Amino acid sequence: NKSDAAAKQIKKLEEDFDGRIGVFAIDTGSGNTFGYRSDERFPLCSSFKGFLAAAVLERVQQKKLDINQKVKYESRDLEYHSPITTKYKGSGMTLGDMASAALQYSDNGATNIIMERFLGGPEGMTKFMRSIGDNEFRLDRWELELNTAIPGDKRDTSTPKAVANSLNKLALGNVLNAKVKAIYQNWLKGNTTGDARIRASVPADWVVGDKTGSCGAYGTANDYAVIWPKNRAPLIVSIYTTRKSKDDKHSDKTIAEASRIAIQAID
Ligand SMILES: *C(=O)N1C[C@H](NOS(=O)(=O)O)CC[C@H]1C(N)=O
Ligand SMILES: [Cl-]
Ligand SMILES: [Cl-]
């Protein structure tokens, strides 16, 4: 019945802002879980960039790539929203710096460059996810087109549960070795976009690593996080939303609230 109460609360919240909320949360210290719409599809938007950074680190770990190899792009027309790659166009960036920009600032140039040159495009990004046992995730298009968040479209979607399981595996599990996982965690912990989301749903002294997504259409926005509560084993929270209408804006406050509810549901 605690699951049932949390379900009623999410259902009401999603009705209050005329949209759809999907939630999965895991307490890693007990195995307890909470889901609502946990198997339904939601656009990933920028959130997939957190997995794209994990894929680079796996490549590094495998000695396929080097974390400090110079990535050069002096002639490229940077995609819109490339705040970090635009500052280093003249000089190039290290591969590790590039991947972390794609994660912590959602940098679109960084994303496109990495998929074109190191990850085998959207199909290769999908391949990596299948290789960690994620069967729901799919990326179909490149930046910026992956963001259209058309209702009923299944391109560039995943499920809250699968995203949560995958972040569990990547941030806490054993896909990455102890060394390279620490780096991923640090990247996550220093995300710059997430302050009004899962982060705002927890005490200021809990440590959080997250990655947000804001398609910019259909009120579509999301966040996933590892939370290290003080004196307790880590939580995983995954929150996805869509809204009914094209011009609807996303709601940071609904995400934060949905995370507050999900985190009490697994208390
Ligand atoms: C991510 O969805 N995008 C990059 C940028 N927003 O960063 S955030 O989503 O992490 O907050 C603008 C919108 C969107 C994109 N690819 O256009
Ligand atoms: Cl996923
Ligand atoms: Cl957040």
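Numbers in chain A come straight from Swiss-Prot, and the residues shown are 28-294, in order.
Method on record in the header is X-ray crystallography, 2.3 Å.
Placed from the backbone N, Cα and C atoms, the Cβ positions cover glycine too.
Per Swiss-Prot, the features are as follows:
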- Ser73: active site, nucleophile (ACT_SITE)
- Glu172: active site, proton acceptor (ACT_SITE)
- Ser73, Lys76, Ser133, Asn135, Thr239: beta-lactam binding site (BINDING)
- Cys72 to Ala: Abolishes resistance to imipenem, amoxicillin, ticarcillin, cefoxitin and aztreonam in the JM109 strain E.coli (MUTAGEN)
- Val207 to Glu: Similar catalytic efficiency to wild-type with respect to penicillins, cephalosporins and carbapenems (MUTAGEN)
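Location within the structure of each feature annotated in Swiss-Prot.
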{"residue": "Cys72", "record": "mutagenesis position", "CB count, 10 Å": "25"}
{"residue": "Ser73", "record": "active site, nucleophile", "CB count, 10 Å": "28"}
{"residue": "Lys76", "record": "beta-lactam binding site", "CB count, 10 Å": "28"}
{"residue": "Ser133", "record": "beta-lactam binding site", "CB count, 10 Å": "26"}
{"residue": "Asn135", "record": "beta-lactam binding site", "CB count, 10 Å": "24"}
{"residue": "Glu172", "record": "active site, proton acceptor", "CB count, 10 Å": "10"}
{"residue": "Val207", "record": "mutagenesis position", "CB count, 10 Å": "18"}
{"residue": "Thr239", "record": "beta-lactam binding site", "CB count, 10 Å": "28"}
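Rounded to a whole number, the C-alpha distance linking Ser133 (beta-lactam binding site) with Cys72 (mutagenesis position) is 10 angstrom.
Within the set of recorded positions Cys72, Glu172, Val207, the entry lying nearest in space to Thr239 (beta-lactam binding site) is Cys72 (CA atoms). Proximity to the residue listed as 'active site, nucleophile', defined by a C-alpha to C-alpha distance within 10 angstroms, is shown by the following recorded positions from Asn135, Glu172, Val207: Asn135. As a whole number, the greatest separation of Cα atoms within the beta-lactam-binding residue list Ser73, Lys76, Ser133, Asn135, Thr239 is 14 Å. Note: the Cα of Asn135 (beta-lactam binding site) and the Cα of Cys72 (mutagenesis position) are spaced 11 Å from each other. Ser73 are the recorded positions among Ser73, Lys76, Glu172, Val207 whose C-beta comes within less than 6 Å of an atom of ligand 1, given in sequence order.
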